[PDB]
Each structure stands twice: as C-alpha cells, then as structure tokens.
Amino acid sequence: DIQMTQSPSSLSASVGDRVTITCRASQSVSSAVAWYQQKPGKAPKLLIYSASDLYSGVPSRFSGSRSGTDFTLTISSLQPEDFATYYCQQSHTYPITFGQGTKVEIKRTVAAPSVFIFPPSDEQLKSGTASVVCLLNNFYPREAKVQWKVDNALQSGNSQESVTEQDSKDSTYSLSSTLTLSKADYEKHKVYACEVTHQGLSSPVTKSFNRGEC
Amino acid sequence: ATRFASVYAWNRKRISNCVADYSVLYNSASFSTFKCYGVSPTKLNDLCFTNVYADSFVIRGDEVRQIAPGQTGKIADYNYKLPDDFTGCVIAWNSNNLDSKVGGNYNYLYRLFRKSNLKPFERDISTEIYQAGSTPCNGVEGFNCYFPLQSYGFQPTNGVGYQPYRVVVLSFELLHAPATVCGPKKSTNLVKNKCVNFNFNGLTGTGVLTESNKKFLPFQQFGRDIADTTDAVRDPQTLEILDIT
Amino acid sequence: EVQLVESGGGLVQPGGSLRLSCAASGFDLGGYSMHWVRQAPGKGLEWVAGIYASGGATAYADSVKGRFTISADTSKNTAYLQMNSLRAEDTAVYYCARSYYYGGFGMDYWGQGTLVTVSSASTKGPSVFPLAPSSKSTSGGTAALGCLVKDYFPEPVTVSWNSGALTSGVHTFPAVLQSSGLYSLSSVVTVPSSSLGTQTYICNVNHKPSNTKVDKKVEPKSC
Ligand SMILES: *[C@@H]1O[C@H](CO)[C@@H](O[C@@H]2O[C@H](CO)[C@@H](O[C@@H]3O[C@H](CO)[C@@H](O)[C@H](O)[C@@H]3O)[C@H](O)[C@H]2NC(C)=O)[C@H](O)[C@H]1NC(C)=O
Ligand SMILES: *[C@@H]1O[C@H](CO)[C@@H](O[C@@H]2O[C@H](CO)[C@@H](O[C@@H]3O[C@H](CO)[C@@H](O)[C@H](O)[C@@H]3O)[C@H](O)[C@H]2NC(C)=O)[C@H](O)[C@H]1NC(C)=O
C-alpha cells in the first residue's frame, strides 16, 4: 500500500503555453510510474510509461523526467486536445495505486454567472418540506461555490450542490445548489438570498426573494 | 561493429597501442548522429590519449540523446554511467534496418527492475528475480517478483523515440602511463636541396637536407653535433640518411 | 489497434452481487495481466484487481478484499470480475485494462467501461416538481422556468422539455446519488422572458431502462 500525492490539484493555461505537473509516491516506486489522460465520458489513455517513455499515439509535445524523488510531466505547448484530467499510476509494487487526477483547464475569458433563483413552489411545499433552488449559468473558471443566506445569516449544514461539464468552445459551465428547510422553518423566515462567487470574479452576483414570493 | 550488447550489459572495450581514426564516422555518414562532448566533431584525429574506449550497445533513440559524459537521465544514471573525467563522443545508427522485427529482439535485455544504480564504466548481466514487495522471491516470478532484464518490441513501424539505435561510445582517458593511442598523422612532401623549416619526429631546425654518406645501426634515428644539435636524420618512411646543412 | 470491450453492467440490490466481463481482441491474454479499475462519479481511478493470464496468480487492492474476485479465460480470451456484497457506495463505472507481465509496467490500452449501480429499488420513477421563475430578469433580458427531479432510479436520466419537443434553451445539471439510494437533479429553460408566457414548458424526464417517463407542467406565478 503506497500512496499518491499530486500537485497542483488543478492548472489553468492558454493554448501554446507550457505545463508542468508533478507526482509523488510515499515509497519507492522506482521508475514504473505511468501518466494517463482522461476526458469526460471516456476511459483513461496511456500518455507516458516507465516514468519517461512516450506512448505511441501521443504527440511529441509530451515529455517528462525525474528530479530527486518526484516525477514531472511537461507539455511543451498546449493544444485544445491536451486538456484533460492527468493521472499517475504506480504499478511498481502492488496494489496498483492511482492519484486523484490533476485537472488542466484551457484559459478562457472570465465571467460572472447568470443567477436564477426559484423560491419553493406550491407543489414542492406539499411534501411538508421546502427547497430553495439557485441555478448559475454560463460562467468561467471551474472553481466556484454557491453561498446561501436566510434572513441575511450565513447558512451551513443545510445545503447541497451539483456541477456540470465545461463547454468545448468557451469552457463555461453551471452550478446548481439548494437549501433544505422543513416547511415549518421556511414559514418562519422573511428573506432569502443566493450569493455566487468564483475564483475569477471580483464582484459576486447577488439575487434575493421574499418568503412566499412566486 | 558486427554485434552490440544491451546497455546494461555494456560492451566495454579498451583500445591501446594503435592508430584510431576517431573521425571516421564523422566523414563516412554510416551513423545517423555524431555528437561530441569536449572533443571536436572533426579534426578528432589530432587528439592523443593514453587509452581510449570504444564501447558498443543497443538503446532507444530517446536514450541516445540521454547518454553523454557527465550527464543524467534514466539510462545514464541507472544502467551505465559515462564519467566526465574522460572526454568523449556518442555516435548512433538506426537499427530498424538491422535489429528490429515483429516479435522484438531478445539479444538486447535492458535492466528494468533494480534496487540501485550502476557505477561509471560498470557492466552487469544479473538475472536474479527482483523483489518489489515485502517478501523474498527465491527465483520465482509473480506479483511483486520480476525478471530484471527484458526485451523491447522494436519494430520497423515504431517512431524514433522508441526505435533502437546502435550506439558506439568513444571515451578518452589520461592516466600515469606513456600514451599508447592517437589518430593518424599526415606528413608533408619531402624537398631536399632547398632551405626548409623541418620537423622530423618532433625534432626541428632550418636547413638544406640532402643525401648523407653516413652509416648507422637499424636502431638509430638521428645524428648529432656539438650540444646535441641534429646534423642528420633518417627519414621516418624512406630508408635514407639525410645530411642537414 | 487492440480492443477491450466491457459488458454485463446493470443493477444490484444492497448485499447483492454482479459479474462483469471484458473481451479482448487483436491480442491474446497470455503474457498479459488483465485488470479491473472502478471509478465512482466524482472520484478518481481506483484499482480493484489483477490476474496474470499465463500465471493464474492474482492481486487485489486492500479496499476490495473479501468482496471482489478476479479471473480470466484464455480459451475465450476474456477477463472477469465478480463483485460481491455490494453497497450504494460501490456505484461506479467498471473498466477493464491491459498491462504486461505481473506489473512493473503501466496500463496502456483501456476498455471504455460499464456502469454498475446499487439500490433497494431496481426501478423508481421521480417525483417531478415545477420551479416558479423569478420575475426579475438577468443579462440579455432572459428568465427561466424549471423543475426538480427527485428520488428516481436508475441513472442515467434524460431531461428535456415540452414533452421532449423543446431542446432549445434547455440546460440540465447532472444527477447525484442521495441517502435514499435514489438519484436527483435540477433543470431549466432559459429564454427572453416574454417567451416564458408563449412557449410550452412541460418538464420531461425520460427513463428508458424502466420504460417510463414523467411529464410536469411548469408555469409563471405571481412574485
Ligand atoms: C564504416 O562504414 C562506412 C560506410 O559509409 C565506411 O565509409 C566508407 O569506407 C570505404 C572503405 O572501403 C570507402 O571506400 C573507399 O573510397 C576511397 C575514395 O572514396 C577509395 O580510394 C578506396 O579505394 C575505397 O573504395 C568509402 O569511400 C567510405 N564511404 C564514405 C561515404 O566515406 C567507413 O570507412 C567505415 N568505418 C570503419 C571504421 O570501418
Ligand atoms: C612506407 O610506405 C611507403 C609507400 O608509400 C613504402 O614505400 C614503398 O616500398 C616498397 C618496398 O620497397 C616499394 O615496392 C618496390 O619498390 C621498389 C623501389 O621503390 C621497386 O623497384 C619495386 O618495383 C616495388 O615497387 C614501393 O614502390 C614503395 N613506394 C614508394 C611510393 O616509394 C615504404 O617502404 C614504407 N616505409 C616503411 C618504413 O615501411
């Protein structure tokens, strides 16, 4: 049981830029680490094997080397087909162990989300519960969160999130989040709000509604 | 060379007591690449060393770039270190026209499974099963137990980074001994009855050099005047005694 | 070119089991180790097991010992994975992959994988709820109507609008697995806001694997 550490957890760069990603094993794995690319909906593809040997079918743009005890992958120039999650596999000693996967993003224009808040509907409330829904469309970059408030108080422990895939032409995506209240708690509050932010946004988008509205 | 070894089983060979045409592969173009480190690509025949090495092995094209005196890389640091106390040149031919075939080439077993790095100028052939895991293998393969030396599936259809190359390595040594190897030397034409600035086997002077009436033992090479001034030479190639006026 | 094709995916009840298989083509199994790797939604790759076809020897991840068994058949040129005593936590896409000898080499070629999901309800239709729009518009002058699809099984679920006729302006979120063992997601249609009173917006949740669908009308409310 040899564990994997990777860095950075994500990387963002433009087309033609140089990319370096590193992988570290907790024990010696010699030079039997392999790199793989994964795209959404697809199985991983071998990129580099036996630490530094490039796999046929992989562009010459890919290379790498060992420094000290760590192994570094380098993309000399990113092309659109090189944006993938990058994994390391240690096959030297069993069990075969994989790292988390480093996400590489294509640099795109940064933008604020379009925020749509849907107050609990009459039909939703028939369950005896309430669910406040905030949907954030078409924004960029990938690291983002939905911050919820009830009567201007910050909420915690009562929310859920789901995130979609990024668009191949502009890398935008959307977040979806909710607040769970019993109907009885919903009825005791007056003001609800959704504050949305992300790593590239200097001005969070704020939307709100009154209890019972819509 | 007719035959090459794997890199791990580096075919180490020393060259001594001779004339080595070091630049022969620069000019012949029988190898795809001729890259020199500390010595010149050409006019390499002008280098006199006590010994030189002339080693031969088969590696991948990307590994050909990795091997150089004093340099690092997976192949350079683990299977064979080429030291920088020596100067040298790494020369390689594309062996798709010799070694590659479908099924691979089993005369070239490369070390994959190791506990440590091999030393400068160190050759090895061990077949002992390698322990990757926690328990001894005792000669048996299995998960976490491996055969240390393996063949590559070198084929005519692989790209250059993986294609095999026949690599010959030139390495130049100086030790506390008389030198025994250098490249070929070139003489100029001999002119006798004219003033010439002469150099015979390292001995110099200016004069007119004509046939002598002196005799000498097969042993002897030069005649001498007061205070050891040369007054005769025998030609190094022509067996005539020549008087220096 | 070499190929690996997974099959035998499906649904499992908690405490139950499923057997997966993968066929090889373009190469034999002998001389190769066959491996299975799982990837739960939201997770990275986790190795489960490997078998050396010319050996009969196997290796397993500690995380699957006592539950997963790996085997292979060189006459059929196939690999197998027997997955026992499964939980909702075990939902994942299970992939077959090839590597050389007994390891020390990475995997090269991978199959594409098949989904296995574990739940107490082999089939379940969703309760689909409408989501009333905010009356305040966004950039571009748009607004949206939407729905929530809750407690259904199995995933994947396809969501579209106007009983399947509306794809234009349709945006959906991926489903996630809840504590109920069932799945849920949200969906909207974004148009210039005046179109929300012109076009038909019925949330169409399609469940081909259980031969059903849910049709829920969504419309503007006073805000
Ligand atoms: C390694 O093989 C290469 C092949 O390219 C050798 O180069 C070639 O060596 C031959 C020797 O037979 C040369 O032929 C000679 O040509 C000269 C004039 O060109 C002629 O006077 C001789 O009678 C003889 O035919 C040939 O020219 C030469 N090719 C090139 C392109 O230079 C090389 O010598 C070999 N090296 C060793 C160490 O064996
Ligand atoms: C160094 O090499 C030269 C070649 O350039 C050698 O000279 C050659 O010596 C041979 C043997 O004497 C000669 O063959 C015979 O020579 C005699 C008289 O020259 C002639 O009558 C015969 O018909 C026959 O050719 C050869 O001609 C001669 N070549 C030249 C250009 O002189 C020389 O002996 C070598 N020196 C040493 C120390 O080995």
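The numbers used for chain B are those of Swiss-Prot, and the residues that appear cover 344-588, in sequence.
When the header is checked for method, it gives electron microscopy, 3.8 Å.
Just so you know, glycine gets a Cβ as well, placed from its N, Cα and C.
Swiss-Prot gives this note for the published mutagenesis B:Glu484 to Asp: Increased replication in human TMEM106B overexpressing cells. Within the same chain, the residues at least 6 positions away from B:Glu484 (mutagenesis position) whose Cβ sits under 8 Å from its Cβ are B:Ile472, B:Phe490, listed in sequence order.
For the published mutagenesis B:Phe490 to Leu, Swiss-Prot gives the following note: Increased resistance to neutralizing antibodies and human covalescent sera neutralization.
Record note (Swiss-Prot), natural variant B:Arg346 to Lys: In strain: Mu/B.1.621. The unchanged residue is displayed. Other C-beta atoms found within 10 angstroms of the C-beta of B:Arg346 (variant position) number 9, with every protein chain shown included.
Recorded in Swiss-Prot as a natural variant, B:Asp405 to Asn carries the remark: In strain: Omicron/BA.2, Omicron/BA.2.12.1, Omicron/BA.2.75, Omicron/BA.4, Omicron/BA.5, Omicron/BQ.1.1, Omicron/XBB.1.5, Omicron/EG.5.1; complete loss of interaction with host integrins. B:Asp405 (variant position) counts 20 other C-beta atoms within 10 Å of its own C-beta, drawing on all protein chains shown. In the three-state DSSP scheme, B:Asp405 (variant position) falls into the helix class.
Swiss-Prot gives this note for the natural variant B:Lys417 to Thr: In strain: Gamma/P.1. The DSSP secondary structure for B:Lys417 (variant position) is helix.
In Swiss-Prot, a natural variant is listed as B:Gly446 to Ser, annotated with the note In strain: Omicron/BA.1, Omicron/BA.2.75, Omicron/XBB.1.5, Omicron/EG.5.1. Secondary structure from DSSP puts B:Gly446 (variant position) in coil. Around the Cβ of B:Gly446 (variant position), 9 further Cβ atoms fall within 10 Å across all displayed protein chains.
In Swiss-Prot, a natural variant is listed as B:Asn501 to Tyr, annotated with the note In strain: Alpha/B.1.1.7, Beta/B.1.351, Gamma/P.1, Theta/P.3, Mu/B.1.621, 19B/501Y, Omicron/BA.1, Omicron/BA.2, Omicron/BA.2.12.1, Omicron/BA.2.75, Omicron/BA.4, Omicron/BA.5, Omicron/BQ.1.1, Omicron/XBB.1.5, Omicron/EG.5.1; May enhance affinity to human ACE2 receptor. In this structure, B:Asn501 (variant position) belongs to neither helix nor strand by DSSP; it is coil.
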Cβ neighbours within the same chain of B:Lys417 (variant position) - under 8 Å, at least six residues apart: B:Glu406, B:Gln409
Secondary structure of B:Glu484 (mutagenesis position) (DSSP, helix/strand/coil): coil
Sites among the recorded positions B:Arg346, B:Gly446, B:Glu484, B:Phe490 close to chain A [C-beta, under 8 Å]: none
Packing count at B:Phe490 (mutagenesis position) (other Cβ atoms within 10 Å of its Cβ): 17
From variant positions B:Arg346, B:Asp405, B:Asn501, the one whose Cα lies nearest B:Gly446 (variant position): B:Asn501
Against chain C, in sequence order - recorded positions B:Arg346, B:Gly446, B:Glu484 with Cβ under 8 Å: B:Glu484
Nonlocal neighbours by CB distance (under 8 Å) for B:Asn501 (variant position), same chain, sequence gap 6 or more: B:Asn439, B:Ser443
